[PDB]
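J.: Dropping the structure in here first, questions after.
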Amino acid sequence: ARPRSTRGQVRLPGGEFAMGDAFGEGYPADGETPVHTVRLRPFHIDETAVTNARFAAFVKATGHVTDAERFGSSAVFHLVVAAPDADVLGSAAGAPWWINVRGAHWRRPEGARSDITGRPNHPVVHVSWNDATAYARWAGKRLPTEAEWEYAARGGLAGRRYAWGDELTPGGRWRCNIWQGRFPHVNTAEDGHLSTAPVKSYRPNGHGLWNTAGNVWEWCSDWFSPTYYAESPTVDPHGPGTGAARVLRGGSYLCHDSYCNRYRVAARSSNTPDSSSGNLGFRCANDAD
Ligand SMILES: [Ca+2]
Ligand SMILES: [Cu+2]
Ligand SMILES: [Cu+2]
Ligand SMILES: [Cu+2]
Ligand SMILES: [Cu+2]
């Protein structure tokens, strides 16, 4: 436990909120219901997802090798692949818009022919749950619990669909980075961004958190279970004791209503802890006092 650091974090009061899909419109397999009352002690949470600049200081200081560098490849969205054809290990099965690209990792997130020199303030991607919790440890932080993330993401509002309210595009304007157009072939970039956006795009929510909806998925501490909500403690729920996949929240720049609207503040997803991809990052937290 390195010397605790609240740099770039806001302190949120905590208290009691209604966690879950207040509209019963979610995906049944994800267990967004029942809406259940949770009580959180005050905590800190990152204002933004972790940046390339910050994650790079972590690697410079610890020589950490990310799971995507060990496995040898990470998933890249097919429209933005920037690699020699030798490196394309072919479409991922079950979702052919994801190309397994050899050499694709956080420093070269579209493949061997890309860099992140122009994107220090973009969220870091190609980071697994292991890479995420490693960084947090080194940085004097931890990952948020799922409940901490949703409460922080709701921004002091109760029972809303999104971090800012219930209209997806208030005033007919975009305030988050997801997908527009015909997925997976055409992205019209109405929201300003094809792939990742800078961490402080648009505007923060009620608690000061930028881009909890969209941009990239965000690792949480919990194991995923679609029945945790109906069995949850009331105080500081940490998730079930074991599981198959760790929780992801927020959605990403690929989310679209046609197949995955998980940018809803109550939507949930998961993935195996050593998974990485070009739309998956994280933000840290910490206890208070
Ligand atoms: Ca977009
Ligand atoms: Cu390490
Ligand atoms: Cu296409
Ligand atoms: Cu952009
Ligand atoms: Cu989605």
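Throughout, chain A uses Swiss-Prot numbering, with the displayed residues spanning 18-306 in order.
We read in the header that X-ray crystallography, 2.2 Å was used to get this structure.
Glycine is treated like the rest: Cβ placed from N, Cα and C.
As annotated in Swiss-Prot:
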- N194, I195, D208, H210: Ca(2+) binding site (BINDING)
- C272, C277: Cu(2+) binding site (BINDING)
- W234 to A or F: Does not abolish formylglycine-generating enzyme activity (MUTAGEN)
- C272 to S: Abolished formylglycine-generating enzyme activity (MUTAGEN)
- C277 to S: Abolished formylglycine-generating enzyme activity (MUTAGEN)
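Could you place the listed features in the three-dimensional structure?
T.: Every protein chain shown contributes to the tally, and the Cβ of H210 (Ca(2+) binding site) ends up with 21 other Cβ atoms within 10 Å. The secondary structure of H210 (Ca(2+) binding site), as reduced to three states from DSSP, is coil rather than helix or strand.
Taking Cβ-Cβ distances under 8 Å and a sequence separation of 6 or more, the neighbours of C277 (mutagenesis position) in its chain are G268, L271. According to DSSP, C277 (mutagenesis position) is assigned to a strand segment.
Under 8 Å, Cβ to Cβ, and six or more positions away along its own chain, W234 (mutagenesis position) finds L265, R266, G267, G268, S269, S286, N296, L297, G298.
Around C272 (mutagenesis position), the same-chain residues six or more apart in sequence whose CB sits under 8 Å from its CB are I195, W196, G231, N278, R279, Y280, listed in sequence order.
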J.: List, in sequence order, the residues of the same chain other than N194, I195, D208, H210 whose Cβ lies within 8 Å of the centroid of the Cβ atoms of the recorded Ca(2+) site.
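T.: Apart from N194, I195, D208, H210, the close residues are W191, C193, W196, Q197, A206, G209, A214, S218, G231, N232, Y270.
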